[PDB]
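Novice: This is the structure I have questions about; it appears just below.
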Amino acid sequence: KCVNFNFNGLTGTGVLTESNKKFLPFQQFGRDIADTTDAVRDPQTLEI
Amino acid sequence: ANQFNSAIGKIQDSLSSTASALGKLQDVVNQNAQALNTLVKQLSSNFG
């Protein structure tokens, strides 16, 4: 669903889709070539 | 008959080995891709 997505670091809007992208254990979020965050790790559980 | 057929066969070897012959059409995509990518990068700037 398309709603506001805020995980602990920023407020944003998008749609969550499970993908194969992986983050470092201490890593929170990452950005695309456009300098915009395409994914954020769950602050509670472990998922990308 | 041998001259016309041999000239067409050289086209397949020219486009496969030399990729710079099509660079005229590659610049059209590059000028459009660099213009869109740079236009996005200005959103992160504070502009004073």
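Chain B is numbered as in Swiss-Prot, which gives 924-971 for the residues shown.
Per the header: electron microscopy, 3.6 Å.
From the backbone N, Cα and C atoms, a Cβ is placed for every residue, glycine too.
Annotations for this protein, taken from Swiss-Prot, read as follows:
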| type | residues | note |
| --- | --- | --- |
| VARIANT | B:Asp950 to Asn | In strain: Delta/B.1.617.2, Mu/B.1.621 |
| VARIANT | B:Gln954 to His | In strain: Omicron/BA.1, Omicron/BA.2, Omicron/BA.2.12.1, Omicron/BA.2.75, Omicron/BA.4, Omicron/BA.5, Omicron/BQ.1.1, Omicron/XBB.1.5, Omicron/EG.5.1 |
| VARIANT | B:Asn969 to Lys | In strain: Omicron/BA.1, Omicron/BA.2, Omicron/BA.2.12.1, Omicron/BA.2.75, Omicron/BA.4, Omicron/BA.5, Omicron/BQ.1.1, Omicron/XBB.1.5, Omicron/EG.5.1 |
Novice: Please give me the CB contact count at 10 A for B:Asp950 (variant position), counting all chains in the structure.
Specialist: 9
Novice: Tell me, how many other CB atoms lie within 10 A of the CB of B:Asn969 (variant position), whichever protein chain they belong to?
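Specialist: There are 4 of them.
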Novice: Could you tell me the C-alpha distance between B:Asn969 (variant position) and B:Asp950 (variant position) in angstrom, no decimals?
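Specialist: One finds 31 Å between the Cα atoms of these residues.
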Novice: 10 Å Cβ neighbour count around B:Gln954 (variant position)?
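Specialist: B:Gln954 (variant position) is surrounded by 10 other Cβ atoms within 10 Å.
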